[PDB]
Amino acid sequence: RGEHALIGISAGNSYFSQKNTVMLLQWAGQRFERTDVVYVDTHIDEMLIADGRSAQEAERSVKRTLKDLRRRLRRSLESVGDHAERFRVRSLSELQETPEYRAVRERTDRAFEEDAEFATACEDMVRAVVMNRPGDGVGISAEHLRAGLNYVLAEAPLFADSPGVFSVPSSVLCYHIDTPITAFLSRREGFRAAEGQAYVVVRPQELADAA
């Protein structure tokens, strides 16, 4: 009955096992006319470099991480299967090529420079991304924050304006608790995401509860 859902899958987010992916896909497949699945493949290497890996190590790591993500996502779509084409699944890097994304990104970039609330909110999200990053790093530096900012600004068109990114009248961003987007969503209040933009918390036991 709903118009559009977005399921964003970060290489970090350990919620996205095959089991959890399948249930979420099924849940969305039942509730939404269209669903985009976007896996975030961009800017990860910069964070590994912040942590102190060489460029070559970081590109090797990212490649591997993304291979694992894609294989698992392919397995998840198989497990739903006989209408997997019901989902449009793209990398963020592919999405970034589209005019739809670019037009929105113009707007979010500008908002970040020009709107104090939005910038603080993004920055809070940056800290959540950093503080929750893969691997054995503990300390933050200016380089982590820069990496995180690049990462978060790339995502921002999707969390600010999915209607415009995906060309739909309304879009529900599905998120899990304790993820970096929840740091953006909690930041102090009169700013508004695009009309039609919504954010729906998905709790695995409520999924299983409904299915």
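Residue numbering for chain A follows Swiss-Prot; the residues present correspond to positions 28-216, 218-239, in that order.
How was it done? The header gives X-ray crystallography, 1.9 Å.
For all residues, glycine too, the Cβ spot is worked out from N, Cα and C.
Annotated active site, nucleophile per Swiss-Prot: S37, in sequence order. What Swiss-Prot lists as substrate binding site is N40, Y178, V179, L180, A181, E182, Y202, and the listing cites similarity to another entry. What Swiss-Prot says about the mutagenesis result for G35 to A is this: Poorly active. Listed in Swiss-Prot as a mutagenesis experiment, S37 to C is described as follows: Does not completely abolish the enzymatic activity. In Swiss-Prot, a published mutagenesis experiment is listed as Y178 to A, annotated Almost inactive. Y178 to F appears in Swiss-Prot as a published mutagenesis result, with the remark: Poorly active. Looking at Swiss-Prot, the entry for mutagenesis of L200 to N says: It synthesizes mainly cyclo(L-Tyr-L-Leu) (cYL) instead of cFL. Experimental mutagenesis at this site is recorded by Swiss-Prot as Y202 to F, annotated: It retains 11% of the enzymatic activity.
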Looking only at Cβ atoms, how many others are within 10 Å of the one on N40 (substrate binding site)? 18
For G35 (mutagenesis position), which of the listed recorded positions (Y178, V179, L180, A181) have their CA atom within 10 A of its CA? none
Per DSSP (three-state), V179 (substrate binding site) is helix
Just how spread out is the substrate site if you go by the largest Cα to Cα distance in Å among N40, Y178, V179, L180, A181, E182, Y202? 18
Cβ contacts of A181 (substrate binding site) (under 8 Å, same chain, 6 or more positions away): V67, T69, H70, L119, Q123
Among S37, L200, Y202, these being the mutagenesis positions, pick the one whose CA is nearest to that of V179 (substrate binding site). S37
Sequence gap of 6 or more, Cβ distance under 8 Å: name the residues on the same chain that satisfy this around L180 (substrate binding site), in order along the sequence. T135, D136, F139, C149
Taking only the Cα atoms, work out how far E182 (substrate binding site) lies from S37 (mutagenesis position), in Å, as a whole number. 10
